Structures are given as structure tokens and as C-alpha cells.
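Colleague: The structure follows.
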Amino acid sequence: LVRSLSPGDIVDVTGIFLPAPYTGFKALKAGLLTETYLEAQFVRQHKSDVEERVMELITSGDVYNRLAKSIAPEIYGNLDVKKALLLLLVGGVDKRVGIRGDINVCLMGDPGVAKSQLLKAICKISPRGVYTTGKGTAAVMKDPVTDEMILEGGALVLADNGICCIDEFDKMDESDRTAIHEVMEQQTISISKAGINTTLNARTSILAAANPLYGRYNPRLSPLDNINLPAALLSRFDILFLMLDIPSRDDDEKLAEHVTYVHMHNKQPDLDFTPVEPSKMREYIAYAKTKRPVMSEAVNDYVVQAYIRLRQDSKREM
Amino acid sequence: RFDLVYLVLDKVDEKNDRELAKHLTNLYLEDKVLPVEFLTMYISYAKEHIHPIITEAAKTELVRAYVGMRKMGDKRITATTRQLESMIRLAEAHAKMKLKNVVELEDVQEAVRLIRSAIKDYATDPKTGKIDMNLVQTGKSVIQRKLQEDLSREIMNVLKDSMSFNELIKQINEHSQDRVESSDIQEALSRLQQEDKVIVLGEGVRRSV
Ligand SMILES: Nc1ncnc2c1ncn2[C@@H]1O[C@H](COP(=O)(O)OP(=O)(O)OP(O)(O)=S)[C@@H](O)[C@H]1O
Ligand SMILES: [Mg+2]
């Protein structure tokens, strides 16, 4: 039965509940008060057919517009943010260096907007996904005195082949700033406790949910002035969305209807296709990861003129 | 303290950007004669075997180079003896490379060209060579030297007495000149205190002796 249990498990362990005795000297020291342990006997976990099923779903359902609404069915609006979240969930593959196949997006948003709900929805569906806040990553060494274990992990290493949902990204100190900076352009976190210089592989896709300081976002003020993030860190983000709420007359009404229906029926107000299983995304990533779609030469051309005109308009705007 | 400080910039222009982005796309298409590794030991061999020695022709060429740099502008102050000693260093390094162990004349003007280009880069358009050595540039220093005398004359005509900082701001930034920065006035007040022209009475009023 050894190695059948891991810290990230919910199990129904069946065993013989036995009184381990304090045999020795602390024996007379304590007395009749025994210590107990469970001699485990049977562990029951709780936690191409699928390829055909997902292929058929591709034929029937439009993945681009369906999976987006499937990510956050109970969150109204912000569809394009969900579409970008799909790209983060899948992610390109460019392991060859000369680079990286991890997509990172930050949602500057606005207080009162369901950024945290989107982060939790991503965490609960993304394999190897974790959710954390800035104020309570990194790592700690030798937490228990007795056993004296070595190189305990943190929050970024757990989502190694997954996503870290760093809520309250702005409210996160300089030590974690350096840690996430190392993770972002190295995919491997390291420590220097006692000159060991050991490192932990954390190839985690980063999903940040920073919110503006001084409460509500100010559209008049410059975006980097509204959130206390250095331009060096933000500029390295692959895609960035500023998604703030505006008081309207119809969006709020539909939002209220949605939320109240959820409260009545304990279920989403189903009005369109809402796939639930995440195994389709797993099949897609496992399928095209070996494929590694090769870019076309005409693609490279169109993107070089795309960069030329993008830089031109960037100047002409400034 | 740095001998050569290169201002690596990526300014926008379509002519350069086209070539740069084409070269970048070459890198994208690459992955899916050059001594690549011989140089890391060639450098050590040149560092150990070669001991460059500077000669008299190089000496005359260097002295000339420094005097010329300085005169380029001589009221202002272009180059400094630290830069002279650094050039003594780049010429020695250039002689160390190529394995000649003698600082010939050519290395001298090669290093002078490098130094001159670097100075033309990291200094302002009318190359000063003092802004790098001091935040207070001459175009800035004139501001403090004007504010100190304006404050002296202002306080004088007032007594003709004294006030805290806010009142002094009232008659300086409003009509005396444009909307200048506030801390420069109290900074020039420090120079006036050193000259003993005016006295500052704590946080509040400030008069002249
Ligand atoms: N589009 C939406 N659809 C459904 N519920 C929403 C939506 N926007 C906000 N909510 C509700 O808002 C609450 C969650 O909002 P939050 O994500 O905590 O706001 P916030 O911007 O994260 O606040 P902070 O802590 O200042 S960042 C829940 O009660 C959600 O039901
Ligand atoms: Mg929140």
C-alpha cells in the first residue's frame, strides 16, 4: 500500500485502529494515556471514446463561443475576457528556445466586478489549478522540528502543470514580486536558504486579478498609475484586460435577474449551451501538443507587417 | 564611475523596425564563421600571455586626444582625468586583444573614438560631461542662482519685513516668474543661510540679519 497516498488526496482509508504504545521510559513517564494510529488496509480515493465524444461536440457545439460561456455561466457579460481565459487554459506550445508556451493575463478590473469569481471558476476546472491571494507563494524550509524535512513547497510549485489564480495581485509584497518575476521568465523558483541554491520547477501559467488602488478605477488617469504595478512586470504580460463596471440601465437589470434566479433555483438560468466537463480542453491540449502546429511563412509575413503598422500607430498615437 | 555607458534605446521608426522585425522572424523560423566557444578561453590566453605596454607615440596621441576633448567647449567642462585614465585602459585592452602586447598608435584613436561616441550618447545634445557627475546642471544651476538673489532682493524690499514659506511662495511663483518648483526656493534659502544673508526662524517666518 506504500506510495498510494499523497497530500492532495481525499480518501476513505480502511484500517485497524490500534494503540501504539509509548514503550521505553516516557512509558512510565506518561501512564495509561496511549497514542493511536490506523494500520491502513485498503485505500479508496474520492477526488479514445472521450476523443470521439469531444470530436462530436466540436461538430455540434461551437467551441469558441460555447466554452467561453461555459467557464463562468453564473457570471454575466465579459465574454471576451472568457475567450482570453480559454487561450490561457489551452496555451500555445513553443518549448524550443533561442521560447515559452505559457499565457499570462492580468485583469485590472474594478472593485465590485466578479474577477474573483472568474478566478475561482478557472481554478475549479483547470487541472493542477490553485487559487491564492497576495496578502495572508515562495517557500518555507524545515517546518516541523522533529522530522526536520527539507525543501517544503509553496503555492506556485503546486500549480506546476496548471494555473495560479493570484487574486489581490496589487496587494502583494516585494518578496513575492521577485518570486513571481523569477517564475514568469524562468518557469522555475529557487531559494538560497543556506547556500544550497536549490530550485523548484514551477512552470505555472499566471492569472492575476489586481484591482485599482483608491477603490474604483479612474479612466482619466493612466492605467499604470491606477494600479501599483511596475511597468516592467505588466509589460511582460502576454495579454491584459481592463474590465471595469459602468452603471447602465439594462446590463444591471439582466445581472440582477441572473443572480436572483441563481438564488431561487440553486442552478444557473440555462439559456444557451453550457458544457460542464473540462476533459475536452485536456484532450485538445494533449492532442495538439504532439502536433505542434507549424506556423506558415505567409503567417510570418503578415505578422511582420502587423508589427510594423502596430509600432507605427503606437508612435502616431503618442 | 563607468568608463563606457551605452544608452541602448529602441526608438520607433519603420525603416529600422522593418529590418529588426524581419531579423526577429528569422529567429521564429529558426527554432520549432564564429568561434562560439573558443573565445571563452582565447580571452584567458590573451589575459595571461599578453601584457600590453604603452609607448611614446601612443603617449603623445593620448595627451593630444584629452587636450582636444577638453578644448571642445573651452566655461563648460567636457572630459575629466578619470576618463583619461579609462582611455589608458581601453587602449591597453585593445592591445591585449589581437595579441600584440604593445599599445600602438592605432588602438589609441580606436579607444578615443569609442569614448567620444559614448560621451556623445549619454550626455545631452550640448555635451556637458558634468550632468553625469552632478544632478545640478548649468541650465539648472542658473535657476538656483537666480532664485537666491530674487529671494534676497524680495525680502529686502519687503522689510522696506519677513514671512514664513507660504507668503514667500505668494510673491515668487505668482508674478516674479513662471510657476517654478517650490522646493527650489527653500533650497536657495540654504545657500542664503550659508552666506548669512537671511535667517530662518524655525518652521515659520524667515528674515534677514
Ligand atoms: N457579472 C457578474 N455576474 C454575477 N455576479 C456578479 C457579477 N459581478 C459581480 N458579481 C457579484 O459580485 C460578488 C463578487 O464580486 P467580487 O469579485 O468580490 O468583486 P471584487 O472586484 O473582487 O471586489 P474586491 O475585493 O474589491 S477585488 C458576488 O456576489 C457576485 O455574485
Ligand atoms: Mg475579489
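Numbering of chain A is taken from Swiss-Prot, so the residues present carry the numbers 339-385, 395-445, 450-487, 494-675, in order.
When the header is checked for method, it gives electron microscopy, 3.1 Å.
For all residues, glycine too, the Cβ spot is worked out from N, Cα and C.
These came from Swiss-Prot, pasted as-is:
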type	residues	note
BINDING	A:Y423, A:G463, A:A465, A:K466, A:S467, A:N568	ATP 1 binding site
MUTAGEN	A:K466 to A	Loss of MCM2-7 complex helicase activity
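Provide an account of the burial state, proximal residues and distances for the features listed.
Modeller: A:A465 (ATP 1 binding site) counts 19 other C-beta atoms within 10 Å of its own C-beta, drawing on all protein chains shown.
DSSP classifies A:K466 (mutagenesis position) as helix under the three-state reduction. Residue environment of A:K466 (mutagenesis position) contains 27 other Cβ atoms, counted within 10 Å of its Cβ in all protein chains.
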Colleague: Can you tell me which of A:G463, A:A465, A:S467, A:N568, our binding-site residues, come within under 6 Å of ligand 2 at the Cβ?
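Modeller: Near the molecule: A:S467.
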Colleague: Drop a 10 Å sphere on every Cβ of the binding-site residues A:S467, A:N568 and tell me which sphere holds the fewest other Cβ atoms.
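Modeller: Ranked by other Cβ atoms within 10 Å, the binding-site residues A:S467, A:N568 bottom out at A:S467.
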Colleague: Report the largest Cα to Cα distance, in Å and rounded to a whole number, among the residues A:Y423, A:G463, A:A465, A:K466, A:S467, A:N568 that the record lists as binding ATP 1.
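Modeller: 19 Å is the greatest Cα spacing among the residues binding ATP 1.
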Colleague: Counting only residues 6+ apart in the same chain, whose Cβ is under 8 Å from the Cβ of A:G463 (ATP 1 binding site)?
Modeller: A:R573, A:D602
Colleague: Calculate the distance in Å between the alpha carbons (Cα) of A:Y423 (ATP 1 binding site) and A:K466 (mutagenesis position), and round it to a whole number.
Modeller: 12
Colleague: What is the interatomic distance between the Cα atoms of A:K466 (mutagenesis position) and A:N568 (ATP 1 binding site), given in whole Å?
Modeller: 9
